[PDB]
Structure formats: structure tokens, C-alpha cells
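Participant: Please see the structure below; I have some questions.
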There are 2 protein chains.
Amino acid sequence: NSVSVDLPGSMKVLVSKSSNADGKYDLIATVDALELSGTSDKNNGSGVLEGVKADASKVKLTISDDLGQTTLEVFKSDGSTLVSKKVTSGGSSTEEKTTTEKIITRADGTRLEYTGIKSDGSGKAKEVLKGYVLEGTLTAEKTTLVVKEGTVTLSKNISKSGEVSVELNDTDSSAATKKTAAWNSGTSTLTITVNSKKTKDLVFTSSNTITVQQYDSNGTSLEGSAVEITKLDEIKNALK
Amino acid sequence: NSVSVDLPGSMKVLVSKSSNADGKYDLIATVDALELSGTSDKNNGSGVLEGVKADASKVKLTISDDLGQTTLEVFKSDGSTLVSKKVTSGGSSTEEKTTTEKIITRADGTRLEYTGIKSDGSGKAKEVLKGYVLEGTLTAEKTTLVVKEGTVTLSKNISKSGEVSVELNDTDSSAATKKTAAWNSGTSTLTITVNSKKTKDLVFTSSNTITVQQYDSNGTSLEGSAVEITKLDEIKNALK
């Protein structure tokens, strides 16, 4: 029945072999994983096609009359404002993406900077603190700032609600050095432990700072006083 | 007369001492070097103010009925799409800028990646060629990719139209090693001169490749064959 026509950008349009009562042809396609359709006055496979993904957002693929160009536009749920736009023609493609950048500044001066936020909530993230910064990423579900030392990765997650939760992963094999950790929401504290004995309590203060306090060699209670971290190096040290 | 009122974000509004016949108050303000004007139903200074920039663009400030949170908002001169948005509450700000990102991938695998394009036309532009990546910057008038070696700055400009023109600057004072350069657009050829004698021809081609060819110690003609640059190091050498 319907013919198939190849398009710039490695896409395929399906064009009805014969016209309907109105004198128009039915165009179908499937860009990525989403079905697009429409009608046109021409039989080669040129025209406009539309669709909607999981969200309300509207999608419009425009095949130019001579099949030399293809314009894939993606707007907001209202079908009004542009999110993405990809123009392909003669091997060359131009891709425009509307992104966003957000700088949250806190009462104490410490900031949270997101750059290159795309429509899916992804983007680079960075917490600028006092004397050091924590770089990381941001997805639609949480922000994760990372600090790695040797075989240990420290993840500070910030939920969409702004909730803070810390975890620590040690790929080390020797159970004499492997660090495990337990987070207590009720205290903003994370307790590390190497070889069946707790070693450090990392407290994340309401003042967007971190204190570190060592246990005794028996890993029973604490000793001395907590020292507030000032540079990234002290964090890494605590992670050793 | 008109009374001044303090506002989060280190701002100040000017609200008439008493209302008009319709019973409203006149809010006048100036943010940065642009002024905004509105009318409100309350005397404390809350309400909406509006303006338009010296570059023609819509802006709408909004104070809250309790004066607790301020909301600066900029649009396109069309005044119906979000550009900037800064909200200060309790001393904590929260700014937001919509930025675009374009990825022009040429038909030969060479790319031009513009990221963080802001409203003025500024942004970070990086050209990804075959074997090396040039980095630079984007203004509303021209893209400029830079390569520096010693006291030599080589700049490759891509005009708004797309014309590629290259220039060379040298801050070396000694007139025995200071390089100079002349651009010939009829051939896309940059010619380097060291100590009054011409030394190198750097040709930027249609395939987004650079070829370097030495003159003789004469300083009067090309000797041998031109060689295509394959990585950044050969460029920097050409600039030595």
C-alpha cells in the first residue's frame, strides 16, 4: 500500500500511495520512539507531522518540499514555546536546545550553581562553600556532589525537596581498609567504619559546613572535639 | 512627597505619599540603569512595576504584599517568554537564566559546539576538528577560537555570515623573534613573518584542515610540500 521515503537525518516517512477525498496524502513516521503523523498536498513525502510524547509537549517534524531538509521541532506542553530544534540538510545538521542556568545563593554566602540544565532536569552542579567547592551533577530526581579519594567516593545528595543525605562507597577489597558508612537523618551525621571499628563522624551542619570527629581506637565513643572542615583536602583526608 | 521603601535584594521602591482619585498608589523604581513604573492597591510599597531596556526588552518587578520577597523578571521585547528571573526572600536569592546551546555538525565530522549562549549573544564556542579541538568564545558579531604559544596569540574568527579570517598577535618585544602575520582571504592563507623574512604559510581549507608550508631561509618562496596539521601541537609549533 503505502510507499516509504528516506529523509535527511536517517529518518523515514511513510506516504500513502493514493490520495484521499480531500486531495491530500497521509504522512506517518516514528522519530526516536514516538509516532508522528499528518497530511500534505504532495506525494513525494514532504509536509508536516505532529505528535506528543509522555509529557504533553508537542513535536513537529517538517519535511521540506524537495526533501532536502528536515526540521524537527519540540515545544512545551502548550505547543507554544520551543525546547529543541534540529535542522538537517545535505549531510549537515544544526541542533538548538533551550537550556537553563540557576544560581541559588544562601543567607550565609554559600551557593549552589547549576549550568546546562536540559528539558530532562540534567545538568552540571556545584556547591560553592567556604574555602572549597563540591562539583557534581543533577538529574530530575536529585543533585549529587562527589568527592573521591583513592578507592572511596563520597556522594552528597540533595533531594528535590532540598533534603540532604550523604553516602560513601569504597570499592576496596581488603576488609582491613574498606570503608562503610551509615547516615542518620536525625543528626545530619555520617559514621564511617573500617575493619569493624568506627573511625569518623562527619557532621553536615545547618550552616552548610562539615565537622569531622574521630572515635577512639576501640571504635566505642568519640575523642577530642569536632574540627570544622576548611578545604577539600581535609575532606579527602577524612576519606582516607 | 513620595516615600522610599527598602526591598530585598538591596533594592528601593518609591511610592507616593497618598493615592489618586481612583484610589491607587504610584510605584516608581530604578533597577540598575533602567527605571520601572506601576500602580498598586497598597501603600507599603508592594505591587508590580514594569519597564523596557535600553536594548528593547520587557522587565517586570514584583514585590509581595508584606515586602518579604522580590521577583525581578525579564522577557523578550515581545514580553511573553522568560529570559531571566531572580527571586530574593529572606536574604537568599535564586536567579534563573534561559540559555541556548547549538551544535552545528558539518558533513565531514567537524563540529562547532556553542554552549551557554545568553541573551546578548555571548557564549562559549568550541570547534571540534579532526585530530584536535580549538576552544574560544562567541559574541553576537563573531566567533573567535584562540590558540596561544609563548607570546603568540592566533585567533580564528568566524563572522556572523560564516567567513573564516585568521590573525596573529605577538607581544615579544625583541625584533628578532617577534612574529607578524598577514591574512589573504582570496586564498584563506595566513603568512607569518619573522625578522623581516616570511617564514610560514598557514592555509585554512574548505575541509576544516590547516596546512603549514615553510619558506626557505630566503624569505621569498615556499619550499617542499605543505603538511596538514594533525594535532594541536603542530599548530603551536607553527606558532613557535
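Using Swiss-Prot numbers, chain A covers 28-116, 118-125, 131-273, in order.
The backbone N, Cα and C atoms fix where each Cβ goes, and this holds for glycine too.
So Swiss-Prot has the following annotated:
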type    : residues        : note
VARIANT : A:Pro35 to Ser  : In strain: CA7
VARIANT : A:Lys39 to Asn  : In strain: PBre and 21343WI
VARIANT : A:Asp59 to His  : In strain: 42373NY3
VARIANT : A:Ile90 to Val  : In strain: CA8
VARIANT : A:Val114 to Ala : In strain: PBre
VARIANT : A:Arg144 to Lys : In strain: 21343WI
VARIANT : A:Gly149 to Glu : In strain: PBre and 42373NY3
VARIANT : A:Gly164 to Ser : In strain: PBre
VARIANT : A:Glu196 to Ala : In strain: CA8 and 21343WI
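Where in this structure would I find these features, and how exposed are they?
Facilitator: Following the DSSP three-state reduction, the secondary structure of A:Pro35 (variant position) is coil.
With a 10 A radius on its CB, A:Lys39 (variant position) counts 13 other CB atoms from all the protein chains.
The 10 Å shell around the Cβ of A:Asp59 (variant position) contains 9 further Cβ atoms across the protein chains shown.
According to its DSSP assignment, A:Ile90 (variant position) is in a strand. The Cβ of A:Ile90 (variant position) has 28 neighbouring Cβ atoms from other residues within 10 Å, across all protein chains displayed.
A strand conformation is recorded for A:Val114 (variant position) in the three-state DSSP classification.
Its Cβ placed at the centre, A:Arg144 (variant position) has 17 other Cβ atoms within 10 Å.
DSSP assigns A:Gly149 (variant position) to a strand. All protein chains shown were included, and the count of other CB atoms within 10 Å of the CB of A:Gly149 (variant position) stands at 17.
Spatially close to A:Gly164 (variant position) yet at least six residues away along the chain are A:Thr263, A:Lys264, judged by Cβ distances under 8 angstroms.
According to its DSSP assignment, A:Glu196 (variant position) is coil. For A:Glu196 (variant position), the count of additional Cβ atoms within 10 Å of its Cβ stands at 10 [all protein chains shown].
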Participant: I'd like to know which variant positions lie near chain B: of A:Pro35, A:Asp59, A:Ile90, A:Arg144, A:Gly149, A:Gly164, which have a CB under 8 A from one of its CB atoms?
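Facilitator: Only A:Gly149 pass the 8 Å Cβ test.
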Participant: Between A:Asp59 (variant position) and A:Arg144 (variant position), how far is it from one CA atom to the other, in Å?
Facilitator: 38
Participant: Checking your reading of the structure: which of the variant positions A:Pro35, A:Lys39, A:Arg144, A:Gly149, A:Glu196 lie inside a 10 Å Cα sphere centred on A:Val114 (variant position)?
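Facilitator: So far as Cα distances go, the variant positions lying within 10 Å of A:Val114 (variant position) are A:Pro35.
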Participant: Around A:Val114 (variant position), how many other C-beta atoms are within 10 angstroms of its C-beta?
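Facilitator: Other Cβ atoms found within 10 Å: 19.
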Participant: 10 Å Cβ neighbour count around A:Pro35 (variant position)?
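Facilitator: If we count other Cβ atoms within 10 Å of A:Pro35 (variant position), we arrive at 18.
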Participant: Distance check, please: Cα of A:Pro35 (variant position) against Cα of A:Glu196 (variant position), rounded to an integer number of angstrom.
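Facilitator: Per the Cα atoms, A:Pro35 (variant position) and A:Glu196 (variant position) stand 46 Å apart.
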Participant: Just give me the nearest neighbour of A:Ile90 (variant position) among the variant positions A:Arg144, A:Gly149, A:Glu196, Cα to Cα.
Facilitator: A:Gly149
